[PDB]
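Student: Next up is a structure, given as structure tokens.
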Amino acid sequence: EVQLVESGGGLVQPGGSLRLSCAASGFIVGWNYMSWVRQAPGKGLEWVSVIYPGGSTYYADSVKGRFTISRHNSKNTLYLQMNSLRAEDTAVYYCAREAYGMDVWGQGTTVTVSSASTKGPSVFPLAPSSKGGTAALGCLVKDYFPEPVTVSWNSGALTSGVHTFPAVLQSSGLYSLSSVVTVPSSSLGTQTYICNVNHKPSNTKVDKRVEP
Amino acid sequence: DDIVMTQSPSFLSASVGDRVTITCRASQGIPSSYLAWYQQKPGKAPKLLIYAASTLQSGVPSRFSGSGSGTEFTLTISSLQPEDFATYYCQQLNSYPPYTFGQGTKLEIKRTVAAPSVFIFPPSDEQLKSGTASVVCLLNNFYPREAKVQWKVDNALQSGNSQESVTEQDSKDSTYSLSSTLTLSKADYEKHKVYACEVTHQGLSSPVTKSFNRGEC
Amino acid sequence: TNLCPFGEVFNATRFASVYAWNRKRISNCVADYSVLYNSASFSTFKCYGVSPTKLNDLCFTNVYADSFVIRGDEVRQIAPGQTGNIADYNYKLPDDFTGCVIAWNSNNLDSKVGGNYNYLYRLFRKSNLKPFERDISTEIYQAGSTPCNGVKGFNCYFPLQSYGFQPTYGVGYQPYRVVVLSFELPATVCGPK
Ligand SMILES: *[C@@H]1O[C@H](CO)[C@@H](O)[C@H](O)[C@H]1NC(C)=O
């Protein structure tokens, strides 16, 4: 028990709406200071909203008039209704109880606001160029949406020396990612190197051969 | 007007058994009951460590101690342990909103200085067919995290058309790896000859430039 | 023996905590309202429903002087239509409040180095106060299904939190003394007329 399980996050266009649900067990939602705190990709924690046990509700300045916090007494559930969703609202959202400091948190749910359609990536080879005797080779997983994308090398057989980087959101609103691996130079002419990219949201599996 | 929480440092390096101090400062003198300390691993929710600026949250180890008052507060991990390597936030609960967090402090593993391996990757022919060229500079297995990457196109210092990202500290050598993409249109790419990336790091006495001439083998 | 004993309320050397706010009933006397306002040493002097000056010619059956101490930012909560910890759970003015709210900084009186823990306020309460309601309960707050039976613990909190006024606080966190005058209606408290 004593958990907070959230749901309702997903994908919406700017100006869309979501309604986050947060189910509590172990305490009573209506009897506590219940708060919503979000966290952008790679950023810190920002408090979003709070409902008092007595009923009063207070919102972060950047969400006033677009977000409304509520609760169902029966289902013991906190709610965050998000209208006119700006792209800046893209974050992991958490509900929490505040007794003296926020002692019970939830697993979170992801809200993504964008006007881009779902798209699989193009996989391009970062071929071993002039680059001790260590060659670098990789794949550029470009122009996909939404997150995420998983990359393996040689069907999982090659794991040593792999570095798969966090994606970067581009000005287009699509994501670009890099997966490199370092091998001995003598290995370049003997063993074949294939990168495997899985993009579940658009349901695309790509195997690209990398060679100099 | 409002209360601003400011944390020091933003990144912190230490070893197991080391003693660690994280500092939080307030834009105003505030009651000490206001602020709490939270811990966060990657991909996971914050865990409340300390509240009322010194009271230890139930179930949290004794090595965590909070102190301070007025405008200065401190989280102190007495004997660092492998499971304490995470990000740490301070937070003031104002009893009238907003509630404000610190910028956070990433507590990383201290290791000796290691210089990066630097590789340049010219755009692929497959991508060039599509009307975009993206050059990729890779910095491999370096420490500490702070490194500067400068793109040079015909010796012009390029700004605004590049993006970078960093892996987390590696699980077995405690290094970082950085990737930088410089993106251009095809025509713009063909309007230049020399493409280079210049890396400055602690373990590098001189900056290292890795370059190539477009359309050469 | 004619003049209303406003010095007893205003000039008193110690004030109640906001949760146990004090009420002095005032009847059969004359109220200056010139000495009160025109000695404007108050950080706040707001009058809802009545002009602050040109008030000491009007008669009432009795007037109530409620006094307490809050922190500086919380003075703005002492007004009709406000919400917050003090308004919801310590002192609620009615939506149609007719009277005056007066407040002044008292850092030099109520802040001790190391914190003054005498002044408290109700942190935990299930419902908002009715207007002019006083709650002086110290029963453990039950935030969960498990009854507390008067012990602190998980989901079991003491309802009152101390201000801990240190003189080094921000001015919005320094002590602030507040007197709320309510006028209520044979009228016998009058001004000089
Ligand atoms: C409070 O005391 C001062 C000092 O004697 C006096 O001047 C002032 O009139 C008093 N105020 C009231 C309301 O009695």
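Quick note: numbers on chain C are straight from Swiss-Prot, i.e. 333-517, 521-528, in order.
Here the Cβ of each residue, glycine as well, is placed from N, Cα and C on the backbone.
Straight from Swiss-Prot, here's the annotation block:
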- C:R346 to K: In strain: Mu/B.1.621 (VARIANT)
- C:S371 to F: In strain: Omicron/BA.2, Omicron/BA.2.12.1, Omicron/BA.2.75, Omicron/BA.4, Omicron/BA.5, Omicron/BQ.1.1, Omicron/XBB.1.5, Omicron/EG.5.1 (VARIANT)
- C:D405 to N: In strain: Omicron/BA.2, Omicron/BA.2.12.1, Omicron/BA.2.75, Omicron/BA.4, Omicron/BA.5, Omicron/BQ.1.1, Omicron/XBB.1.5, Omicron/EG.5.1; complete loss of interaction with host integrins (VARIANT)
- C:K444 to T: In strain: Omicron/BQ.1.1 (VARIANT)
- C:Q493 to R: In strain: Omicron/BA.1, Omicron/BA.2, Omicron/BA.2.12.1 (VARIANT)
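Are these features on the surface or tucked inside, and what touches them?
Tutor: Other C-beta atoms found within 10 angstroms of the C-beta of C:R346 (variant position) number 8, with every protein chain shown included.
Counting only residues at least six positions away in the same chain, no Cβ atom sits under 8 Å from the Cβ of C:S371 (variant position).
Taking all protein chains in view, 18 other C-beta atoms sit within 10 angstroms of the C-beta of C:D405 (variant position).
Secondary structure from DSSP puts C:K444 (variant position) in coil. Around the Cβ of C:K444 (variant position), the number of neighbouring Cβ atoms within 10 Å comes to 12.
Neighbour list (C:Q493 (variant position), Cβ cut-off 8 Å, at least 6 residues apart, same chain): C:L452, C:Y453, C:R454, C:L455. DSSP classifies C:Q493 (variant position) as strand under the three-state reduction.
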Student: Taking each of C:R346, C:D405, C:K444, C:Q493 in turn, which of these variant positions have a Cβ less than 8 Å away from a Cβ in chain B?
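Tutor: Listed in sequence order, the variant positions near chain B are C:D405, C:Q493.
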Student: According to DSSP, collapsed to three classes, what secondary structure does C:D405 (variant position) have?
Tutor: helix
Student: Return one of helix, strand or coil for C:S371 (variant position), based on DSSP.
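Tutor: Once the DSSP labels are grouped into three classes, C:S371 (variant position) ends up as coil.
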Student: Just to be sure I understand the break: C:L517 and C:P521 bracket 3 unmodelled residues, and I want the straight-line distance between their C-alpha atoms in Å.
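Tutor: Here the endpoints' Cα atoms lie 8 Å from each other.
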Student: Using Cα coordinates, what distance in whole Å links C:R346 (variant position) and C:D405 (variant position)?
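Tutor: Taking the Cα atoms only, C:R346 (variant position) lies 21 Å from C:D405 (variant position).
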